[PDB]
Each structure stands twice: as C-alpha cells, then as structure tokens.
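Worksheet: one structure, shown below.
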Amino acid sequence: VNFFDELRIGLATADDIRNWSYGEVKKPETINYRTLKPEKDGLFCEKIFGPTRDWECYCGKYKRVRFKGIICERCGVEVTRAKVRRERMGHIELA
Amino acid sequence: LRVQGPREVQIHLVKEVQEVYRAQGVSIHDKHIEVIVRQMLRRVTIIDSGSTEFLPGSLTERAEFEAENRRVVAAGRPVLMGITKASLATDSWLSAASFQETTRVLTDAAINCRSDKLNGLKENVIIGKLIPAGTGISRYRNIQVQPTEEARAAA
Amino acid sequence: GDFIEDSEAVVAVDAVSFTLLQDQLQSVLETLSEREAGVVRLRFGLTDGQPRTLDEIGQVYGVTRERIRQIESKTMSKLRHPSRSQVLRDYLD
Amino acid sequence: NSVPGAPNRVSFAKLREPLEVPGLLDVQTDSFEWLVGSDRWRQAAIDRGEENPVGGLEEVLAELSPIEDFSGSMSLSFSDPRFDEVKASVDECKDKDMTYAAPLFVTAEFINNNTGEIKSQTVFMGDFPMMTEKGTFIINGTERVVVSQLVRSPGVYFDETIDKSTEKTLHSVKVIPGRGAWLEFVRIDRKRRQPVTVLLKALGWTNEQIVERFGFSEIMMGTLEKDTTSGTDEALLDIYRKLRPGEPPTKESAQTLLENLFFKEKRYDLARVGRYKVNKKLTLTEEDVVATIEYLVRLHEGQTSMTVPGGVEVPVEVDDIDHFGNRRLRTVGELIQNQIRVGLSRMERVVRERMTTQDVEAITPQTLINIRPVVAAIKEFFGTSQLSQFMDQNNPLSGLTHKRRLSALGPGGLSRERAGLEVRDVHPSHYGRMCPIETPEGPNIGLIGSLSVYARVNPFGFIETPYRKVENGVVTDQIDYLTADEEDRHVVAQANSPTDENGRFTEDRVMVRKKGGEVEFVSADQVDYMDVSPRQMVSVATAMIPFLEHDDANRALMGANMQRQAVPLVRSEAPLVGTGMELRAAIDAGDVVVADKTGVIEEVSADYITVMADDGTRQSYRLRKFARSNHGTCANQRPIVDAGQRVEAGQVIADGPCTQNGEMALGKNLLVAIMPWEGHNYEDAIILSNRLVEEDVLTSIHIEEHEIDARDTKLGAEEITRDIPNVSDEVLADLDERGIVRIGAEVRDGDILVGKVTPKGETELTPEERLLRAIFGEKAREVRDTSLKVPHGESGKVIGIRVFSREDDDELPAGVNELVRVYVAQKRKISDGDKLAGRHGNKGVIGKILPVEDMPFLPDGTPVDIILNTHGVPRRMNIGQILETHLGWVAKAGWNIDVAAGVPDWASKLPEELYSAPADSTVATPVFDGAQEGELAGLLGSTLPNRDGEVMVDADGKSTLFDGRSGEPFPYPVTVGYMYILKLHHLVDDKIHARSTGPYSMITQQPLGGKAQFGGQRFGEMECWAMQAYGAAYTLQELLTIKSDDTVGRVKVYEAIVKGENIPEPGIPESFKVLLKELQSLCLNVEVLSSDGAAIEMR
Amino acid sequence: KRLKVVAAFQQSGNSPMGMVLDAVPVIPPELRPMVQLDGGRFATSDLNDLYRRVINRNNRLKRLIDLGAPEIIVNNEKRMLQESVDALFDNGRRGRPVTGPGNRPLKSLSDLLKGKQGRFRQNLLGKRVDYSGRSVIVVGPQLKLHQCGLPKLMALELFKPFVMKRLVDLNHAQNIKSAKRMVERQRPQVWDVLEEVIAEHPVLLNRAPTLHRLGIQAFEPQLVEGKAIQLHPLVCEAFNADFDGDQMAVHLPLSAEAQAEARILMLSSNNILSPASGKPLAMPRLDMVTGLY
Amino acid sequence: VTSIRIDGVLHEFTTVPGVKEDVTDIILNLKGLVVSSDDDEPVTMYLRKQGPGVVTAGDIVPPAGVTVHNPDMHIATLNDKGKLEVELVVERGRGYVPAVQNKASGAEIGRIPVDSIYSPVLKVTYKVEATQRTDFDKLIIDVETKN
Amino acid sequence: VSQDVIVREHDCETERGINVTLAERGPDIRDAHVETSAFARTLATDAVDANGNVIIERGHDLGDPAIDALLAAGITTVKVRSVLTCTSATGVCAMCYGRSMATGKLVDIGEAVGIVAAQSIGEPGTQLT
DNA sequence: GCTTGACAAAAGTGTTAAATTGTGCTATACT
Ligand SMILES: [Mg+2]
Ligand SMILES: [Zn+2]
Ligand SMILES: [Zn+2]
C-alpha cells in the first residue's frame, strides 16, 4: 500500500507469540550433515518456516505452481514462494 | 530561566552560542541558532494534574499541555532542557529509537503502548514515505497540471 | 555476513528480456495453423505451465498420439524454418 | 661511503659519522635468534654479559619441568629442544602456500616415584615457523611481519593526583606483575573499601610491629587506630569475604588464600623485568610488600630519600609511565615466547589429568603429551593476531619500516579507543630511540612509531641509544649504549659542537640535554656524553627527506608516510638531490642483491648471477623477475654488473624494484615550473608533459592474482574444462585444452580465465526455454556454468599459470581436486587522476597532461615536465621543496667555483672538494647538516651551457618560459628546476567505480559495497540530511526505495527505462519489513495501522 | 517514578503478565541464514547457536520434570534456561556474554538494532544505492558552472539501461539481449548514443563528509576522456574539495520528479550563496583572486 | 617501429636465456631506435645474433627501402648461451601513437605491440630581435632533428 | 532535535518579537554584528523616529538600505520577528523566519529550516578550537 | 489426413537388501 497512518507497539503476550508462529520448533537441529537439507522440526524446518524452492515441497510430490496453497500430505510443506521463508516465524513452548 | 523567564533564556543562549562562533571568525545568522534554541523551551513541568491525565515531574509539550489542560470547566513551569533530552521526548517512538538508547526507548514504548503517527520526516524516511517537507508537502505534491484551452487550440 | 550475494534474487535485465522473449514467441506462434500452435503450447505447457503427453494432446484434438507426434515434427521444421527462427536466435542464453 | 660499490654522491655534511648506521633489520633477527638460541646468539651472550645464557625456548621449558601431580608420585620432565633443517625453502613455501618451518624435537622424561622407573622418549612438538634472512615469516605462503609491541614494564609506579574535592594530595600507588591480580593503595582485585593496615596484620605481624615499622607515618598509626580488625586471622576473614564472596571460608583456605595469590610462584608470576625494576628501585616477597607501603608513606610526606629498614637508599619520587625507562617493547622473540608459554600450560593441564585416569606404568611421555594446544598457539598467533601483519611491500622502504615499527596496541596493551593523548605525545626520552616525526595521520597518531636509526633493543626490552662519552671537555672514541634510565643520569652534549684539532671542546660553552629532559647551556666543564650524530632522533624514512630541517613536522610526517606509499617504476631513476640514507636503506631492505664474498663474476644472465670467489667457492643468486608483491606492485630485479667485473664483499650485484646502483630510488627527477598555469594546476592539482607518457618515465607495472578451485560437490565433482554450456566459440578462442587462458593472451573485463562447471538439478527449465531447445536442438546441459572471469574494469596480458591437481600427486585440502592460479600483468602509463608527490608532504592528483608542444619551455626549447601551483607552497611550511628544486637544477647542470683568486666568503664554512661537479652529478645533503642558504646562492649562478654557452637559470633560480600555446614569453621570470616526485599507490584505474544494477545482499536486499562485489555507493545519514535541507522528497525517496531496498520496484524501474515508460511508484523498503520482524522476535508487538482498518499485513 | 510504570499499565490494555514468557518467538530462517561460501565451507548467524542453547535446555528441563528430580537439579535447569533466553535477547547485558571460538561474544537480537552498524543507522537512515559511482576528481577550469566532467566509461555503466533502449530504437541492435552485449563489449556505436541519452540529463555530485546541503549539487554531465572526474573550480568551496586526491560520488536521478528536483533545487548555478551567512561561496578564490587583483 | 616478435617469448614480461636485459628492459631500449622508411605499408625488419657480444641497432638488417640512422645504439648484451632472434615491424605515420593492442588489431598471441614515436625533430627553440623607431622584427628559429 | 521544523505557512500574524540592538551611543557607529542579527529579519512593528515619521513599516525585509535609512533617523533598536516568538500551530511561519540566506528572499513554504539550521551550526564546528 | 500394432525407452511401483541412525550399557574406587 505504502501509505499507513499509525505504527504501534506493545508487549507481545504468549498468545500473540503463538498466533504469529507457523509451528513450534522442537529440535536444536539446523541441516543434515550429509544431504545439507533442512532437518524437520528443527530451525529451518520447511514444514513450519517454508519451502526452500518456489512451489516445491520438501519431498517434491507436488512440484508445480498448478496447486499453490496446498500442503503436501507426506512432508507437510506448503506449496508457495520460498519468499515466505523470509516472512514466517516459529515459537518455543517453555517448560 | 527561573529569574528572567522563558523568553530571556533564549536571548542568553543565542548570545552565548553566538559568542563562541564569533570568537573563531564564523558568521551564523542568529535565526539558525534560534531554530535550535526554540526546541529547548517547548515543554513545561507538570506540578499538579490536577484532574489530569498528566503526572508530576513529567515534561509535556506546551501546546498539548495548554489544550487538554483547559478541559472546559494543572499548573506547570517553563522548562529548559538540552537538545539530546529534548529529542528523546519526541512523540515518534521509532524516531527516538533510531536516535540513541534504543533498548531504553523500545521498552518504555511497548509498556506505554505507543502509537506513532508517522508525521515527522525521519519516520517517513525509514518506511520509505515522502517526507513532509519541500516538494513532499501536500500543497505541492497534489498540484494538478493541464494545458490551457487556449494552448490546446494552437496545438 | 553482508558480503554474501543473494543468488535467488531477480535480475532485472533477464526478467525483462524473458518478458520480451514471451512476446516474440506469442508472435511467431501466430504464424502457425491454429492447431499447429495449439499443439506446441500444450506440448510444452506454455499457457498452463504443465507440459502434456502426446496421448493427452491427442485427446483434445481427437486423434491418436502418433498423429500428434507427426503434427509436432512438421510444425517444428516449420519453426526451425529460418524466417521464424531468425528472431529468436539471440535468446539462446 | 664505506660500501664497496657505493656510487659517488657528494655530501655537504660538515661533520663525520663516528658510527656507521647499525644493521637496521637487526631488531627482528636478534629477537628471534634469542628465542631459538642458535650459536650466533650463544657467542654474543658468552663473549659479554651473563655466563649462563638461556634461550627463550629453554627458558619456557625450564618453567614446565617437571610436571608433578599433587601426589608427587610421578614427574614428567622436559629438556633439550632440537630443530631439524627447514622443511622447504622460502621460495618453495610462497609457491605451495605452506609455512616456512623447522620441526622441533624435545626429550620427555617420565618418572614413577613408586616404582623408580624411568621412561625417556623423544617427542615431536610441531613445525615451528622460522624467520627469513629478511626478518619475515612465510605463513601459509604469504610473507608476514611481527611488529614489536609497547607495554608497561612490571614494577611499582606511583602517581600523585590532586583530590577532585578536597584538593588535598593523594597517592595512589600501583603494582603491575607479569601475571596475576594487581593491587593498588589495600584496594585489591578491584575491591574497594580495603584499609592498607588490615592486610599488614594478615601476614601475622602484630600491631606493635606496625607502631615499630610505621614510625614517622602519622596516617600509618591512625589507619590502624581507626581499623576495627582485632587479630591476624580475623583480618584474613575480612579479606576473604571481599575477595571470595559467596564461599564460607576455612582456616585452611583463609591462610592459603593470601599465600597462594602472590608469594606462590605458580599463581603470581615474577617477571625478569619486574624482578629487576623493583629490586633496584626498592616472586613477590613479604619484604617487598612492606617496602611498597614504606615507599608510599615517605612520598606523601615529601622526603626524597628512603633508606629501607635494613635496605639501601634510593630516591623517593613519582614515576612516569611514558618514560621509556619504564616502557618496553616486547620484541618478536618474546611475542612468540608468550604464545608458546600459553600452549604449554594448556598441555600441562592434559598432562596432569592424564596421569590420573591412565593406567599407571602404561603411561609414557607420549601418552601424557598431546601437542594440539602447543601448535595451535603458534598457528593462531600468526593468523588473527594484530601484531602479526602481512608485510607491507610496494617498495623496499615500506617493507623496511614495517619491521622496526613499534605500536602500543594489541593483546597485552591498551586498546586504540581508550588510551588518551598523553601516550601519543612525544616524550623527551624518545630522543634517539623512537622517531617523533613518523606516525600515522589517522587516529593511530602516536600509538604507532618507527624505531630510530641508531636505536638498539636491550635484552630486557628497553631501547638504547648510542652515545660518545666526553671527559674534561674532550670527546673520546668510546661509544656506550645507554638506556633511558642511565640517560637521565648524565648530560648529553649536542651532536654538532665545534671540534678542536685532535678533538676537544672549541666553543666556549656546550649545548647539553638535562634529565628533565630540560635543555641548558653550560661550558665544556660538566659534560659526560655527546650525541653520536645528527638525526639520532630521526627514523630511516624521515632521514631520507632532503632539507628536512626546513619543513614543519606536519608536512614532514606526510612526507615520510608517502615515501613508503610509492610504487616501483619500470626504469627506477635515483634521486638527483638525496640525503645520506638512500644507499644504506636499500641494501638493508633486502630487495637488492649483495655479494657475500670477494671475487669475480662468472656469468650474468637476466635469470641469475654467479660469482667465482677468491676463496675458490662458487656463489650464485637467482633474480626475482616480475614477481607480484603483496599489494600488486612489481618486485623485478636487474643486474648492474658485467661478466669480467671484479667485486668486493657486501657490494651490490643487482638492483631491486625501487633501487638504482644501490640507493633507494622511489621516484624520478623532473623539470619543474612553479608558475600557476591557466587554472589547470589549481588547488593542489598538477600538470604533466605528455613526454612522461611517451617516454614511460612514470610508468609502472602491476600484477593481479586470480584463483579458482575444483572441489567435490554433493551432486558430483567440479571439473575444469573448456566446454561451457552457452557461449560462442569466440569467448573460448583464448582457452587451451583444459580450459585455462593461454599464456601471453590479452584479457578484457568479463573475459574467461579458467572455465569451470558444477552439477545442477533438478533443473525444471521454463517452458519458454524448453521450446527454443527443441527448435535449435541444443540439449539443456547437465551442469551450471561457474567460471573464472576477470573483474570489471581490469585488463592486461596473461603472465603465468599455476595448476595444482589431485590427479597429479600435488596436495590440497579435503574436497579440492584441482587449483589453478592465473597471474595478469599490465603496464600503467601515468594517467590523469593518478597521485604524485614529493618527499616534503606536497601531494596532488594529475589534473592535466599537455602535448609537449604547448608547455612552458626554456629558451633552449626544453619543455618543462611538471607545472606546480605557486599558491600551495607558501602557506604549508614545506619550503624545503623549493630548495631541492634549486639544488636539483644545480646537480643537473653542474657548476664551478668561486676560485680563483681565493675561495669566496660563503664557501668557507665550508664545501670541501665540492668546488666543482660536472653536469648530472648527484648530491647528498644529510638532514640536519645539509647545504646552507649561503651555499645555494653561490651555486645558483653556475654553469652553462645548454649546449651553446647561454645560461638557462639565474642566481635566483628563475628563467623566462615561453608559452607553448601563444608562443609569447611569460611576462615575469619563473622558477624552474628539477624536483624528485614519487608515483603513489592511489591510482584512477583502481579507484573508478560505477554501477547500474548488480548483486544484492542476502538478509537486506541493499546493494553490497566494494569493487569486488561490483557494489554501489552508500547514501548515508549525512547525505539524507543534505537531501532534506534541499526539500527534495522524490529524490530522497528514490535513493532509499527503488534504488536499493525495493525488491519489486527496482526490477520495475529497470523495465520502465528499457521500455521508455514512466518510472513507477515506489514500494516498501525491504529493510523496514525486516525491522518489524526483528522487533517481533523481541516479543514487541508492532502493528502497522492504517487510518483504519487497523492491522495491515506485510506480505 | 514507580507510579510512571504502574500508571502506564492502567491506561493501556497491556497485561503486565507480558513481562514473563511462556513462549519465545523464533525469527524466520532467512534473517538468521546458514549458507555455504564459495568452496563449500559453511557460515551461519550467531542467532542459531543462541536458539540452540535455549531449546536444548528447555528439552532437558522437560526430561528432568518427567523423571522427577531433586529441586537442586531441576532448579539448576530453570536457572540455565533463564540465562539462555537472556543471551538470546540481550547478550552480556547480565554477566559475561556467551562467546564462540576465539572468545568473541555472540550477536544477540538486540545487537541487530543497536549502534552504528545496527538496522537503523546502517540499513535504514542510509544504505547503498544503484545507479551510482565514484572516482578521483580533477580540476574543471574550462567548464561552465552547471557542468561536470564525467568519465565516459563511468557514464556508460551509469546510463546502461537508457542507452540499451536507445540503440534498440535506432536499429543498431535487434533485441534487448544484443543491446546489453553491445554495451558490455563497448562496441564503438554506443558512444554517439550515450551523448544522446546523457543530454540535459542531470546528475548529483557528493563529496564526503557532507556538512551542509551544498555538499550535494546537480550538474550537467559532459562525456570526458580518462577515468577521473572534472569538477568546476568554483564548487570546491562548498564541497571543501581538495585535488590532493579526493574522490566524489555520482548519483543518477531517475524519475521525472527527481530530475526536476535536480535541475531546479540542487543545480550548481542556483546555489551560490551559503545558506547560513548568505555570503557568496562560488565567489572566486586563490588563483582567481591574484589573477584579478 | 610498431610491433616486434621474439621467437622464444610469447609476451613482454619474461626473460631470455643468457641475455642480460629482460624483454621489457629491451623494449625500452628499442624505443630509442630512430629509423626512417619510404613506406608505404608495413615492412618487417630482422635481427639475429648468437654467441657472446653486444647487440646494437647496426645488427638489425633492414629490408630494401629502410635504414637505421644510429646503429651505435645498445640493445642487449649476450653471453655464451645468449641467442636473440627478433623481427621488428616499421610503419609510417606522425606524432606519438600508443602501442596498438593486438586484441584491437588482428595480431596473434606472439606479437608484442610497442609505443611508437614518429618524430624526426628533436629539440626546437627560437628568438627575435627588433629589426629605435621604425623597428621591424626578424626571428631566428633553431631546428634540430634526430638524423 | 530540529529536523521536524519546516515553514508551514506565510504568516502567523503575531505582533510578538525580539529587540535587536542595532548599534548605539554615537557619534558623539553600527553594532559590530547587525549582519547576523538585524539583517534578513522582518519588522514586527513600525520603526518610528521622534516624534516621529515612521521611517520603515512593519513587515519590511530590512536590507542594507533599510539599515542606512533607519540609522539616519537615530533608531537605536528595532523589534523583529523571530521563530522564537512565532505562534504558528505547526512548524514556523515565513514572515517570522524571514529571508532565505540562499535565495536572498522570503523563505519558501516548503523549506525545512531546522536541518538547515543544524547544518549551518555544525559545519563550522571543525573550525572551532 | 489419419490409424494400427509391434516395440523399446522411459517412468513408476512394489519388494528387499544394505546402510544409516538411535539407544542402552560398561560393577576396584574415584565426590
Ligand atoms: Mg583531502
Ligand atoms: Zn512433499
Ligand atoms: Zn510566525
């Protein structure tokens, strides 16, 4: 839009933080040491944060722009632009 | 300030500042100095509320203090403050954050649940808006141009 | 960290030339029979982006896969014909 | 002079050097030879000084031996370090990217006190980097220098600071050790609220002893009178909770705390420097901690003499941390020693613990020893350390001053930001030790300095300066090297004081320096020592400025800095008007080839020079040829000798990059005209004769190194190849079989050097791309094209190629199969925009170069090469540049006396044998005795001809120039002459950058700066201020959105310019979107609200 | 003072509970990237090791809770969990900072925003820009006050998309791809074209540091031989420009508004007097004084 | 003289076995060549020398229609192993033309382009003397050439 | 601190101002600096000699001629418009700010005079010893 | 201008062996 009026701050509640989150990252894992692919449930996990490649799920069963906005029933990755990997947040649920 | 009053401090500060620069051979028209000095006198300390909505010892803008203080049917004193402390008092919270003491600013802003109207020009720079000065002012940017019917005729 | 290029960043000159290439093809295809152009588009998935098998294109025009394979060879030698191909050469890469 | 092949350069010096300049690379070689303790250092310390020399390596090995656990049941002992012959030669290491190193060996003895058995084992510590003849190291193939650091010597230093409130006097003493906690008066370990009396009882001394020892000290009694601590053990408890808060103590822990902190040798490190400092001034002894407090009380009282209760008398006075007596200077050997000590202590930890869990009697010196931390200390010291730097070489002089540099920064010293200007100021004790005139102009001023010419480093780390002792108004030949402490002891006579016959004081009174240092005038009666010569205070580069004494220290500093900034020219002409140092600075640099034995030349080739000694031995020297230097200058060498030539030991066989016939040539001698010329040379700009282009007088070469490797990828192996997926056969036209550019080829910006390819997939080609493939039948290739091309804005000829292949045995890090390096070189003609300068700090860009036809030209028709503006000269106090401009003309045209009948009055003081020099003879005016104003005028008239007997310059150093443009003369006489001007390493080709579109940053989409990245310019905070003051909103918005951060807008704007459409409206800067995300991650809820509808989503 | 905080929570709807975290957000991966450099060796943000300590300790805490554990052990975990989330948000703000190899403290989330290298000053109030260049400057004595010497190589790259269009308009090149190669290889046809696009198309010249707005001024570009920049001798005063080897940046205004602002507001000849004292700046100096004197 | 070709060397920055001067310091020397040619069109000269000695411009064998006017000039000094085989191309023109790179010309990797100075004249000056009232002007010009 | 101060309107119309000294006590002699104080301003009220004739009307630019004219009439002070006394609701007003040092005329309504003031003050700071 | 059958490559699909990965455990005494 490029024209907004106000810009506001406040304390983020745990619920606000949970609503932002596209998933809870449960593992302190970055990427596999062999395949160098993002490890599931870790930081960088494609299930939560997003696809590494445009309209390409982790396993690849749905590789095409034909169906955007569907989730792969196998790897649970959403088919959309890898740009979301820049926009999407996770959360940690503390014990 | 307390002795001779708000308008006299200005005269003093301009003279003093203008003396240092005169010593070194520099020519600055007093108005430039006045623009800066004007920003140190813009607030007043709130001694009593009394029904406000304001808090004692707080520094509030003179205009904002006068209008809401009316409240149809709350006393303060002129306040001198340095340029650094003054700029931190600015209503723009992301303007203050970018200036200095970023963590202090963000924490107080999130507690006060502060809303920034994005009026100032530094705010508009950060977000990529058109600064509200020069050619960015409404009266200029909304100019509408058409050739005179007399001109279109000549083609 | 700030010396790292972004390798997936869009390059403006290519996206524009790709837009221009997408224009020249639309034109060159117009020099082909309605069915000739229609078969090439479906075969390579120009419009949809999803390529199609010879049997699938035969299903839309009501022919055998072999017929489509034939029509494919002809329009390709027509496309390879220099008057059509001369303009697309500089798009090699 | 005194150098066998020295060229003939006449000197105006009226004095005689009593002492040759010492070898000025010595500071590096001595420090290292001490560390390794080779016999060369053995003889040195045996023939004088102490009788038990301990090498640095052995010295740190004594500290380790033995290793004993708490049980003392086993002891691991070290001894006898040994080095093998160097692995590979320096030349081999620089080529193969290895480090020049000798393997080190040690004898490790492990003893079991229970079984009384001994196990002796030879141990390999690691490859220990060695030092080249030139004082450098080769670390992973790159030549590096270890700069010596300035530090505060261990000792007790007192400071008197007036009270910020009461204004009353206070001290305020400090004790700084080698290692361990430091104390201040007892404020300890940064714990305030500590009376100095409470600890004096903590040792067990009863109060009467305080009343006995304190004595005349009133506050000594009042502090114990005010202190409420009763008993020696109770005071240890008030010390225990302040030092170790949180831990309930024990009588075993309360007592050992103080004993272990300082007295114990392990925790508190006595320094040989600290041990020597205070031992004379007054591990740590209880005797020493009492004398501390005693010295203090007898300071604040005002007495100048303290006789210890049982000790010897010394002055009681404040100490100065900036006085060089208290300031070292840890040299390279020591900087290595300390890093070794750290490596061993980290190993001792694994040696101690290893003993416990290792099955006993199965432990050997090896099983307990793991050398990982020892070599890591060395490797991690040379890399990543600020004292270990890539040698600075664009010219021999730059390299020679890099060594000899001393800086106060680095680990073990103050940070650049914190230290105040008191350390940056020159101290009176810097005289003859650290050159005051040479430091950086940046905010390193005074923190970095160069060691003086005759300065010499002490085995303890204090700089010494040579002096000649005077006795009874007679200066002896005795030359004694004194430190700063012993210099404050005596009266240093001025270097030039009139000499009498066989020598003695002539002038009634003597110039002298006191211990202030405060200058004074006393007769010849009271002197002790005299200066060895002028320019003791000066450094090498400073000593190279002709007429230094005429230039303000400001422009002199700039002048020194810029000499080390010059670049070697192809021709390398030596300075027409020089100083002393040019000869000896070039040979000691090492970039010139010197013969080490008298003999004769057997062969002279461009490749090498062999000499047949009178000794019957045969020495040969391989010549560096077009070797690329660290920063890209050219190291090329040329032989100055012929086959038959006789030669003597120490002579100069071949010239280096910046040398001619043995002396440093950093520039060319040019014909200068000081008139302002048609607004072209203005505001420091310079104009040049196109001759300097045509004749390649300012030309210099340059060489760039390009590198690419072929590694193993998860998807395959990278392959260097000539096959590139999409190219015309034209681009490949210069590639050989393997796909690397052919030697002698010409390469433009974007040309291919090494073709390379890497696997790719799965590709998923675009439909529009797959259709063209079918039409033109080019199979989409299996692999992406990642290939080495020449950077934007560069060009030259391909010089050489270096290939390292895994197929060939070679060697390489895991994963790298093939490595190819390509060396490109180019001749750079002097170009408009290049930066030139003289030795006086006068600098400027070339603003124009004119056809030799139209230039100011002398009556001969001789065009001037440079026109320098008159206005920059007078106000800058550099007028020395005008002198050498006159002398330059003298030295070029020759001259005569002045006789007969007699010698004129001015020559009487006096030029000796200087009465006549032919045309083109070279001159030398040592800095602080040079030519003198009177002697210039007398020479200024002399001598014709051009060829015809007419004279081209008057006694004012002026001439009538004819404008080569209109042909008419210039109305007034103009100063002409010859000036020595250097070409400097700021060049237009390197500094010209331009960008339209290019790479963008990963996290922020901004363009990434620097020429390597093809980067854009930074529009900064201050630039936006200027933009706002103008009131240009659309310009400002543009720069900050569609010209940097706007990912859709920047590609649209491009689309618009190429279609000639209107430029579209800007979008949101990506960086701002990032900011919101970073604030969210702090649990700050940041919503962008419209007028409404409330929250907007960035997406 | 204590009222200022307590009062702030009343008027706003903020629950003060927010100051204690049940859940910690995790920043998107591309803002804390992990990527392999040229050669395959990997580099990543410090944030990931910081997030790793937190999640490691939270998971250990779950484990100890389920087994049952003496408070000494469990409380120790919670204390560790607390410190790790501190280091993540603000590192070193309490106690010694979490360090990596070489003992250099890891960069926290707060380290992103703060300082001269933080987002605001580094990436927000300023930034690097397209369509810009720089070189060393040389005297312009023959220039008109509104003009500047522009190195033709520099001009070519700056205007590249403009000429690419022009030489496609004229038939020099048949398609945009050919136009791009024609400019890169610098085939001689482009020069005549460059003069066309550059005509009456202004450019901004800046020299750092920029003290007053006069530190940026628009000029009329003139194609010049050589790699240096020709600067009119009367603007040195405003730029404080020494020819000792100073460099200056060139910026190309694009949009119609930007070009208008250049010609009208920032043009060299319209800014003469200093906007402080009103005294003249472009007035002659140095050589020009003594020449007229 | 425009370009030069030396058998052994493919470029300017190497040495030659036994020769005392590197190829670049030899190109500098060849700069001082003062030649003259009837032209037109390019013509190659030739130089070959073996065994010890000193090479000079006299050792250059010019083709028919060209001449070398300072054979006394030193080129390179050779030793027992030194051999120098180099051909030189003389073109015709005026002024100073910087070396034309063989990427711009049609030359192959072997050719070494060199800066060319075509300037017969060496140093030139003048002066005038009037012809008192009725004064006229008579100028003398001093012209020197390279031979 | 000053970046948000821009000229928002032509006139706030206030009669308030500040008194400039404009020399004194002679001859029996311009103030050393009337160039940075009195010049470029705009008169708040009419400048009147005894008894007197109103030599310059309120709102005058006060150029060089105006100071000479005034000085003749023997006026040893003048009340001047300043941004200190300006009553504008937002920003300041052109009349109160006075002449633009750059243009030499009344400031334009877009001008951001805070930034210009900030820079005019800080730039010479390098010369302040 | 189009279709049929024989046919081989290509592409999936299920079935199995090999490898990779995760977890438990080690009892002189050692705090
Ligand atoms: Mg400068
Ligand atoms: Zn999937
Ligand atoms: Zn107003």
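All chain D residue numbers match Swiss-Prot; in order, they span 21-205, 215-311, 323-1139.
Backbone N, Cα and C atoms are what each Cβ position is placed from, and that goes for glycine too.
A mutagenesis experiment is reported in Swiss-Prot for this position, D:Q429 to K or L, and the note states: Rifampicin (Rif) resistant. According to DSSP, D:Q429 (mutagenesis position) is assigned to a strand segment.
For D:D432 (mutagenesis position), the same-chain residues lying six or more positions away in sequence with a CB closer than 8 A to its CB are D:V165, D:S438, D:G439, D:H442, D:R604, D:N670, D:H671. For the mutagenesis experiment D:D432 to V, the note given by Swiss-Prot reads: Rifampicin (Rif) resistant.
Under its mutagenesis entries, Swiss-Prot includes D:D432 to Y with the note: Rifampicin (Rif) resistant; RbpA no longer rescues transcription in the presence of Rif. Decreased affinity for Rif, no change in affinity for RbpA.
Annotation of the mutagenesis experiment D:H442 to D, L, P, R or Y in Swiss-Prot: Rifampicin (Rif) resistant. The local packing around D:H442 (mutagenesis position), expressed as other Cβ atoms within 10 Å of its Cβ over all shown chains, amounts to 20.
Applying an 8 A CB threshold to same-chain residues 6+ apart, the list for D:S447 (mutagenesis position) reads D:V167, D:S168, D:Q169, D:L170, D:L427, D:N484, D:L487, D:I488, D:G489. Experimental mutagenesis at this site is recorded by Swiss-Prot as D:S447 to L, P or W, annotated: Rifampicin (Rif) resistant; RbpA no longer rescues transcription in the presence of Rif, decreased affinity for Rif, no change in affinity for RbpA; tested in the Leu mutation.
Within its own chain, D:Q429 (mutagenesis position) has D:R164, D:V165, D:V166, D:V167, D:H442 as residues 6 or more apart in sequence whose C-beta sits under 8 angstroms from its own. Secondary structure at D:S447 (mutagenesis position), as computed by DSSP, is strand. A helical conformation is recorded for D:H442 (mutagenesis position) in the three-state DSSP classification.
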